[PDB]
Amino acid sequence: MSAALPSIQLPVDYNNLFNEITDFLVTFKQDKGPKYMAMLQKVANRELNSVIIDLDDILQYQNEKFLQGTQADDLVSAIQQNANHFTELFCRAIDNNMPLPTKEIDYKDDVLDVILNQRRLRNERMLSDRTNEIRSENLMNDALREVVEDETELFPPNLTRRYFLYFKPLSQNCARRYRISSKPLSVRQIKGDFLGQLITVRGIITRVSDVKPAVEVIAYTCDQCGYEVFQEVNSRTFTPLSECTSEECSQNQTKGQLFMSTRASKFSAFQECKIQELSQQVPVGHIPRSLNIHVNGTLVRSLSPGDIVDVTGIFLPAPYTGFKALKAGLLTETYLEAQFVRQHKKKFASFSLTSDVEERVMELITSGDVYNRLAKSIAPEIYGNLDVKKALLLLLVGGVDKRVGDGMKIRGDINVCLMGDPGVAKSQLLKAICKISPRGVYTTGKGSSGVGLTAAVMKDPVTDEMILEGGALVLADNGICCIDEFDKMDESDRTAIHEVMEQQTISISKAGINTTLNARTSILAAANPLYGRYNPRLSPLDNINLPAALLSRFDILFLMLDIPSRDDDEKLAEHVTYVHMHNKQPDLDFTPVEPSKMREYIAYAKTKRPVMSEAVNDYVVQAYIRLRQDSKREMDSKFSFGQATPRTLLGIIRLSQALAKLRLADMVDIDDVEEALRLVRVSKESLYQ
Amino acid sequence: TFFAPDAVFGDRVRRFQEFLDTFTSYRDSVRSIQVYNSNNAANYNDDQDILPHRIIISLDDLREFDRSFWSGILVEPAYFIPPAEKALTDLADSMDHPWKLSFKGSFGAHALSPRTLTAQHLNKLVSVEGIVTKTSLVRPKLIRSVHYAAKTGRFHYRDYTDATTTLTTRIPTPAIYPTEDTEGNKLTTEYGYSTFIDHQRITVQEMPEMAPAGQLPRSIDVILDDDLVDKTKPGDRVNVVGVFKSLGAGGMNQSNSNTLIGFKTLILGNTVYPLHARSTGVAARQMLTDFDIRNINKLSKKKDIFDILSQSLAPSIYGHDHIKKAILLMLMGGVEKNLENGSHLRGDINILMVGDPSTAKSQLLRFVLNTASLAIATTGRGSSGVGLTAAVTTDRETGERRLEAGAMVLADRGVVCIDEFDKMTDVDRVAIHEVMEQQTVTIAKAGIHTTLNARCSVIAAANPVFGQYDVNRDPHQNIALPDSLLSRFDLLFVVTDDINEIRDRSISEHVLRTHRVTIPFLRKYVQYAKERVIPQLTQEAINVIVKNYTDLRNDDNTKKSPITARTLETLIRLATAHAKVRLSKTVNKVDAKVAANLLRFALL
Amino acid sequence: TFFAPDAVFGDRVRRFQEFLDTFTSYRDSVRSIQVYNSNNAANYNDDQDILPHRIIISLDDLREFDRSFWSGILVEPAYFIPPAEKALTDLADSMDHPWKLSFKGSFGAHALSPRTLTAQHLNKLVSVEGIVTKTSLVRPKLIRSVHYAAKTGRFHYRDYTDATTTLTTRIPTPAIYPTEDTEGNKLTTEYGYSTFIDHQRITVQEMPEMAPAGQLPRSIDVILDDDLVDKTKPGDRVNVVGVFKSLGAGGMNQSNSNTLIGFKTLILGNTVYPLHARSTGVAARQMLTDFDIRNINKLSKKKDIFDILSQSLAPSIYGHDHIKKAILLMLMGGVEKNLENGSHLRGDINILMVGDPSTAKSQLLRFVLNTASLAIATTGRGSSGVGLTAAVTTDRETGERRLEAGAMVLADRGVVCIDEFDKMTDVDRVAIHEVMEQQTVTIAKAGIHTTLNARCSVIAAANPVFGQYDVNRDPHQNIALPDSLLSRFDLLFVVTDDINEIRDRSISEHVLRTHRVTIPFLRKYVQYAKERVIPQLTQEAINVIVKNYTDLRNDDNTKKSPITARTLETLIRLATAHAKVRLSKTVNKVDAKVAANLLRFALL
DNA sequence: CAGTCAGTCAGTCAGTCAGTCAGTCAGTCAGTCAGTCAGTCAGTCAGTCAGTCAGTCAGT
Ligand SMILES: Nc1ncnc2c1ncn2[C@@H]1O[C@H](COP(=O)(O)OP(=O)(O)O)[C@@H](O)[C@H]1O
Ligand SMILES: Nc1ncnc2c1ncn2[C@@H]1O[C@H](COP(=O)(O)OP(=O)(O)O)[C@@H](O)[C@H]1O
Ligand SMILES: Nc1ncnc2c1ncn2[C@@H]1O[C@H](COP(=O)(O)OP(=O)(O)O)[C@@H](O)[C@H]1O
C-alpha cells in the first residue's frame, strides 16, 4: 500500500543469502567427511544439545570461493550488521536436511525425546490420511501435494526442535591473516548506536542470581473438540485465555472451556547477572558503571561471581521507562544477550584433555630442575627471600584432604603468616600470589566490616526471594584469601578467622539467619610487629600483638628481619636500578615462566593423591621425638618458642604430602621429608643475627 | 513543500547568509571539520582491507552587525534559531544533517543564578550556573522504525516525534507502533537499521559560595541531547546556556483538577561548559600560543633556571630555599613506570613539614593550593569518607547501591593538602596506609566489593608533641607517630626558631616593605613541562646513587634512623624530576648531585 | 518531502520515463505546445505597447512495450496514473503545472454502454457512450485564498481540497475560511489573486438506436474539470473515457439509517469526445493529407469535371442529369454577403421536386441525407416545435424558462429534407414563411421575447393534387399550394412518367445489372471547395444575366408565371456557385451560360 | 614520679516500623448529544375545461 506506511529499498537481499547459506551448510570439507554432517548427525543421535557456528569458516569459505570464481556475496558483514534475523533464517536452513534414523530410541532416555517423537509420528499419519481420502475421489502429482499441504493444520516446525543455536565471534588472528567484530570494548564505550550488532565486552561479574524456569509456549486442552490450542508469550507478563479458538469449537453454539497442562509446554532456563567496569579502563575521576545480561539455554551455570570474563553477544532493547512523569517517548532501556563466554584465568579442575597439553608441560619437565625454577618464577621482580617463595609454592599446591569414614575430615591445606617490617617487600607477594591463583580475594585491614566478609541477607530483585548475598570469604573458597594488617582487625573478625581455622565452618545466629555456611579457604596473613621494629632486648610475643594459640594455628610462621649489611647492597642496587633502567630483571642464565603455562602445570599437578609408606613412618616418628624432646627442655619466654604442638606434626606430614605431588610420582621418599624438616628448622629461628 | 514557507523565513535566511559570508573564519572552521572527517574516513576505508557537527558563534560580532538580529535572538529565540540553522546547513551542503549552533557569550544581563530565575524571564534565552546533582542514567530514544515484510519482500518505514524537538510547537499526532499492514501480513521488525539517539537529564542547584546565609536551596532541571551526553560528573561546576521552555497543559484540561499549579518548566539544550573551581575540576585547558612555547624554548636552555624558579614561589616569604626546591620537585612529580604482567611502581613525592608555630607552615600550603591544579584541602576531620565513599545511595528507580566519591578518589593526579596531621585518629591512618603505597582503595562494605583507583600526592604539617622542643631533648619522638608513617614519607623537613640579630633585620625590612618569574607564566611552564616528554635514565647516574646509598647506610645507620630501600627509590624519583625540569631527554650526573644534596639537607 | 515517497513510486516513474523517451513523437508534440504559447506570449508582450496542457497517448504502443504496465492501467488506475503524470511534468520542466493525459483507445473489452455498467466493473477504467441530457450550469470552484492584513502589511495564504481531486484518498481535514489571525487583527480578503477553477456535471443515457424494444432507460452521471467545460450541447452523442469512482459513506456511519443503499457512483474525467451521428452533429473533422489536396489540385484544372461530378451522385439511378447538377449547386451553396449597417442577403438555394409516384423522388433524398453534413429529415409532422422551441422548461433550481431547440434551429448551415410537403397544415407554413427568407425565428410565447438565428436550406417533394396528371389539363394548380410558397422556392422540377420502348430497355438492363468519383473522396472535395475561397463577381457576367432577365420577363411573362426579382437574385447565386465548383477566384461568362441553361430547363 | 589498665562516655552503626506516595480500579451518575419527530413550505404534476381549427355535410 502506498501513501501510508511507505516503502524503501536497501542493498540487502535475503534471496541468494539463503541459497549460499545452504551451500555453506553442506559443502565444507576442511575440518572424515564434511564438518557439519558429523556434528549434526551427532545432534540427531541425541547426545548433544548446542551447535557452535563460528565466524571463521564463513570467512575462509569466502576467500576460497573468491579465488575459485565466481564472486561470493558478502555475508560476514551481513551477519555483523543485523545478527538477529539470522538465527531463525539459519535454523530453518538447517532443518531441511537431517540424518534421521541413525540409532533406535533407548528405553530409558528422557521425556523430551519421547514427546517430540510422538509429535513427529502423529504429524506424519495426519499428513498421509488426507491424501488417502482425496486421491480416492477423482476427478504431475505436485498439484495434489499442494492441495493436501494447505488443508491440514499441523504442528509448526518452531516447536519440534530439541536444540539451540549459538554464534562465535572471530579472532584477531584470522582477521590479521587475511587483512572488528570483536574489538574488546568497555562499558563506557558502548554508545547508543550499536543496538543490534554483535559486540564484545569485558569486566567483573557481580550478583549472579539463581536459575528458574521461564515459559515460552503454553499448551491448553479443549476437552470437547479435542484440539491443543497453543499460545506464544513474548512479554514479561501474560494473560490466560477463554472458551476456544479452534475451527470446531468455533462456529458452533456451545463453546467448550479450556485449561492448561505442563507436560506439553516448552521451557527454558533463565538467569541474569551484571557486569561492572574493570576499574583499569576508567578515566581519571569516574566511577564504574554496570550493564545487565540475560542468559538463555545451554550456556547457563558458567558465570561464577568475582571473575574476569569476555562475554560476546548481541545488544537489544527491552521496553521500560522509570517514573511516569519522566517519560518523553519512547525511551527504551537496553540489555545484552549472551552468546559465548570466554574466561581469563581458566579454572581448575574443569579440564580433561592432555595430549596437546604435554607439548607445553613436557618442555618444563624436560627443562630440568622444575621445582627451584618455579620457585624462582613467582614474583621475580623482587630480590632475595628464596625460602619464602619456596614455601608459597607449597601454599599454591596444597592438598591432600582425607575422609576417614566416620566422617570427620582433615585438612588438607596450609596456613602461612608473615612478620617483619617494613621494607622487606611483603605486599608485592600478596598482590602477586593473589594474582596467580584463580579465585583469589585481597582484602585490607579496615577495610571490610564484620558483616562484609561474612554473608548478609538482602531482598532480591526480579527473581525471588531472600537469597544470602555472600561476603569476601564465601566468595573465595577453594582459593587463597590474602589479608593485610592483621593486627588492626576488630575482635569479632578474629573469632571469624578462628572459626575458619577449624574446617568448613562459619556459624551465624543473627536476626534472620541460623545457617552454617561452608568455606574451604586458605589464609595467608601479614602482621606487623610492635613499634618500632625488632628489639632483641624485647622478648618474642612482646613485640607480637597476637596470642600463641593463633601462633599454634599457623603451622608455618616466618619473620623477615631488616639488618644493614655491606655485601648485599650492591647486588640490590644493581638489581633495582637495572630495572628502572629497563623492564625485565633476570639474566645469565634464566627466563621467567609465563604465568598461564605455570597455572597449566600446577593445575595439572593436583590430580595425583600420593601414598606414604613404612620407612617414612620411622623417620617422621623419630624426628617428632627429636623436636618434642628438645623443645620442652627450655620452658622459657626467651628466643625459644615453646612448645612444638602436634599441629606441627600434622603440618609436617602435610608438607611432605604437598612436596610429593610436584614430583608427580606417588613416590614419597626421604628427600621429601628431609626437605620438609629443612623448611621447618630454617622457617623459624632466623632472629639470631 | 513542507508547508511552502513564507517570505519572512526567506528574509531571515538571506540576512544570516549575508552575515555568515561577511566574516570568514567560520567557513574555515567548517572546512576543518569536513576535511578531518574525510581523511579519517579514508583511513577507515583504505588501511583496513567522529567529531560532532556544531560551530561556535560568538555574540561579539552581531552587536556590530545588526541590532535587530541581536535583540531578536535574546527575546524570542523560537523565531530566529531554526532559520540560521537552515542557512548553515545550506552552506555546508553547498560547499561539499542538523548542524546546530552554540552562542558563546557575553550575555546581555542574563547572567542569572537559579535563585532569581522565575518567571517573567520565561521563554527567552538564559545563562545559568551552579552545582550539578543528581545526574540520572543514559537512555536511548527511538526515532525511525524499519520493518521487513513477509512474504512480498519490501521494507517499510515510520517516523516519530515528541515535545522536546525543535523549539516551535506542532499539532501532535500519535502513531501506533505498526504491525499488520494492509493487506494483512505479518511485519517482523528489525534492528540495526532503525536509528536511535541518546537522552539524559540533570538538575542544577545554586552555588554554595554564592548562596545566602542559611536557607533552603531551590533548583531547576535541564534536558540534554545527542552530542552532549556525559560531560559533567556530579560534583562539578557548570555553566548552562539554553532556552527556558514551559511545556505541558496545566490542569486546565479536565475540571475539578488536582496538581494545583501546572506548567512545569525546564531548559532545552544547549552548550554545557564545565568551568574551573577553587577545589574541584581540572584547569588544564590553559592556552599555549606559539609565542609562549617560543619563550619557554628561549628560557629553557639556561644554567640558573632551577635557582630562578627556586626563588619564584616566594614573593613574600624570607628564607627556606630547600623547601621551595622540594615543592617544585613535587609539582613535576617524577614519572610513572608500569611493568608488564606485574604491579606498577610509584612515581610522585610525599612531603611532611614539622616545626614550631608561627613559621609560615600554614601560609605555604595555601600557595600550593592556588598555583597547582586539582588541590583539595582536608583539615582535621575527616571521618567518615575521606579515603572511602561511604556508599550512602538510596536510588529511587530500583534497589541498587552506588558509590559517592570522597576526597581521595576525586583528587586523582593531584595534590592533597592535609593540615593538623597529628589530630587524625589511627582509624583513618589505616586508610592513609592503604593509599600512600598500595595506590588503591578496596571497599567491600555491605555491598559491592570493588577496587577503584586513586594515586594522589600528600602534603602534611604536624605540630610537635609538647612545646616547641624541636632540638632540645632528642629527635626520638618529638613527633611521635610511629613508625611506618615516618617511613612512608619521603622527606622530613625539621624547622626551628633560632634567635639572632641579623635574622631580625632581614625579616624586619622584608615584612615592612611587603605592605606597600610571574606565576601565570609559571603554570604554563609547568604543564608543558609535564606532558612533554618523559625521560629515560642512563648509565652516567647509577654509580653516584649506588656509592651514595651504601654511604648513607654504612654511616647514617651510625648516626640516625631509619633507612630502607624506599630511600633508594626516592633518589631515583628526584633524579627523574630534576631531569624533567631542564626539558631534557636523558639523565646526567648533575641530577644525582642535586638530589643527593637535597637528601643530605633533608636528613642531616 | 511530502511523505518522502517510496521506491515503488520511483520504479513507476523510471519505467514510464523510459517508455516516453523510447518513442519520440510525444517530445515533439510537447515542443509544439510550448513554442506556440511562447510566441503567443511574445505577441502579447511586444506588439501591444491559451492552449491547454494535455498530451494524447494512444494505447497501441504500450501493448508492444510492457504487458505489466498495460494490464496495470486497465485494472487499478489509482496506482498508475499519478506516477506517469509526475514523470511527464518532469520532462516538460526539464526541457524548458498539471500536464494531464488522455488515453485514446482501443479499449480492452471495456466498450460498454451504460445499460450493462454496474457493479463488478467498479473502480477500473471504463469507456461509455450515449446521449447527453440534462447538462447543468457552469460554476466556479475555489482553491486558494489570499488575505491582506491590517495594519502590519503582510499577505497571507490558505489551501483547500476536496474528494473530487486526484484519484487516491486522503485523510480529510476541513479548514475554516480564515479571519482574525493571531494576534487579533482584521483580515480583509481580496480577489483577483485568489485562484478559481471551473466545474460542471452532465448525465448520460444509453443510445436509443441501441436500446431494447420498450423499457425504461437507466443512466449515470459524469463530473468534468478545468479544460473540459462546455464541449457538448445537450442532444449530442458523446464518448466518455474515465474512472468509475465510488465515493461517500453509505449509511454505515450512524445507526438506524435511512437512504437504504448508499455508495453513490459517478465517473471522473477524462476525455470527452463528440462523435458523428446519422442526424445531429458536425462531421467536418475529416482529414486532408497533402496527398489529398495534391490530388484535388490534379483534378482541379480539367474541363469536364462538372460533367464528371454530375454523374457521380447517380451510381444506380438512370437519367435526370439536371437534378444532379442542381444538387451539387445546392451543396456548394453560394456565398453569403452581409451588408454594412443593413440586413444581410441570402446565400443558398431551395429546391422543390414534384411528380408522379415511383419516380425515385424518395430514394434521392436519402442519398443527399447521407453524403452531406448536418442532414435532418422531417416527414409529415411536425407540430409542435419544428420551427420553434416550445419553451417547455421546468428548471428545478429556480423559476426560469429556457429554450429547447427544434429541428430548424439545430440544422444551422445544413440541409433539411422534408417529405410529403402537401400534408403540412398552413399553421406550420406560417413558420416556413418565417424561415425561408427572413432567416430568423422570433419566439415571444409566455415568456422571453427572443430572436435567434437559423439559416437552413430546404428540399421538399410533394405529390400532385389528384392522380398523376402532371401535364394533362394545365400547370395551373396541378400542385395547388398558392402562391407565395411557389415564389419562395427557386426551382420547380416537374417530373413525368413517359412511356417508350427504348426507355424500357435502358431502364431494364440498368436495374438488372445493379443487383450484382467515389464518394469518400467526393466529400473531401466538397469541404475544401467550401472553406476556400470565396469568389467575387466581375464585369464579364453582368450583361448576360441582364439581357437574359429582360428576355425572361418580356417573353416568359407571355408564356408562364410568375417572375419576380428573386429570379434575378437566384441567377446571381447559381453563377457564384458554379464559379466555386472550378476552384477559381473570379466569375466568367461560362457560369452565366450554365446557370442560364439550368433555369431554362427548370422553367420551360 | 611515670606507665598502664580499667572504667566510662560518646559517636556511629545496624535494626525497627509507621507514614507516604504512586499506580489501578469499578460503579455510578450525570452531562451532553444524537436520533426522533412534527410542523412548514414551496414546487410540481395530473385532472379538467375552453377555445380554436380542420373535417365533413348540406344548401344554393
Ligand atoms: N628485595 C627487594 N626488591 C625489590 N624491591 C624491594 C625489595 N625490598 C623492598 N623493596 C621495596 O620496598 C617496598 C615495600 O613496600 P610494600 O611491599 O608495598 O609494603 P610493606 O612496606 O608493608 O612491605 C616495595 O615498594 C619495594 O619497592
Ligand atoms: N619567614 C617568614 N616570612 C614572612 N612571614 C612569616 C614568616 N614566618 C611566619 N610568617 C607569618 O606567620 C603567619 C603564618 O603562621 P603559620 O606558621 O603559617 O601558622 P601555624 O604555625 O599555626 O600553622 C603569616 O601571617 C606570616 O605573616
Ligand atoms: N430511374 C430509376 N432508376 C432506378 N430505380 C428507380 C427509378 N425510379 C424509381 N425507382 C425505384 O423506385 C423506388 C422508390 O420510389 P419513390 O418514387 O422514391 O417513392 P415515392 O414515390 O413514394 O416517393 C426505389 O425502390 C427504386 O428502385
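In chain A, numbers come from Swiss-Prot; the residues present are 1-31, 59-166, 177-216, 220-729, in order.
Yeah, the Cβs are placed from backbone N, Cα and C, and that goes for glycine too.
Counting only same-chain residues at least 6 apart in sequence, those with a Cβ under 8 Å from the Cβ of A:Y423 (ATP 1 binding site) are A:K611, A:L612, A:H615, A:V616. Annotated ATP 1 binding site per Swiss-Prot: A:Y423, A:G463, A:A465, A:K466, A:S467, A:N568, in sequence order, evidence recorded as similarity to another entry.
In this view, A:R593 (ATP 2 binding site) is surrounded by 18 other Cβ atoms within 10 Å of its Cβ, with every protein chain counted. According to Swiss-Prot, the feature ATP 2 binding site maps to A:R593, A:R687.
Residues or ranges marked as domain 'MCM' by Swiss-Prot: A:410-617.
Cβ neighbours within 10 Å of A:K466 (mutagenesis position), excluding its own Cβ and spanning all shown chains: 20. What Swiss-Prot says about the mutagenesis result for A:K466 to A is this: Loss of MCM2-7 complex helicase activity.
In the shown protein chains, 17 other C-beta atoms lie within 10 A of the C-beta of A:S467 (ATP 1 binding site). Residues within less than 8 Å, Cβ to Cβ, of A:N568 (ATP 1 binding site) and separated from it by at least 6 positions along the same chain comprise A:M459, A:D461, A:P462, A:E525, A:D527.
It is 26 Å from the Cα atom of A:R687 (ATP 2 binding site) to that of A:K466 (mutagenesis position). Here the Cα atom of A:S467 (ATP 1 binding site) is found 22 Å from that of A:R593 (ATP 2 binding site).
In sequence order, A:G463, A:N568 are the recorded positions among A:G463, A:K466, A:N568 whose C-beta falls under 8 Å from a C-beta of chain B. Cβ neighbours of A:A465 (ATP 1 binding site) (same chain, under 8 Å, six or more residues apart in sequence): A:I422.
In this structure, the binding-site residues that sit close to ligand 1, with a C-beta under 6 angstroms from any of its atoms, are A:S467, chosen from A:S467, A:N568, A:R593, A:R687. Of the recorded residues, A:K466 (mutagenesis position) and A:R593 (ATP 2 binding site) place their C-alpha atoms 21 Å from one another.
Long-range Cβ contacts of A:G463 (ATP 1 binding site) within its own chain (separation 6+, distance under 8 Å): A:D602. A:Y423 (ATP 1 binding site) falls within neither a helix nor a strand when secondary structure is assigned with DSSP, and so counts as coil. Between the two most distant C-alpha atoms of the annotated ATP 1 binders (A:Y423, A:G463, A:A465, A:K466, A:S467, A:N568) there are 21 Å. Annotation note: A:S467 (ATP 1 binding site) sits in a helical segment as assigned by DSSP. Reduced to three states, the DSSP call for A:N568 (ATP 1 binding site) is coil.
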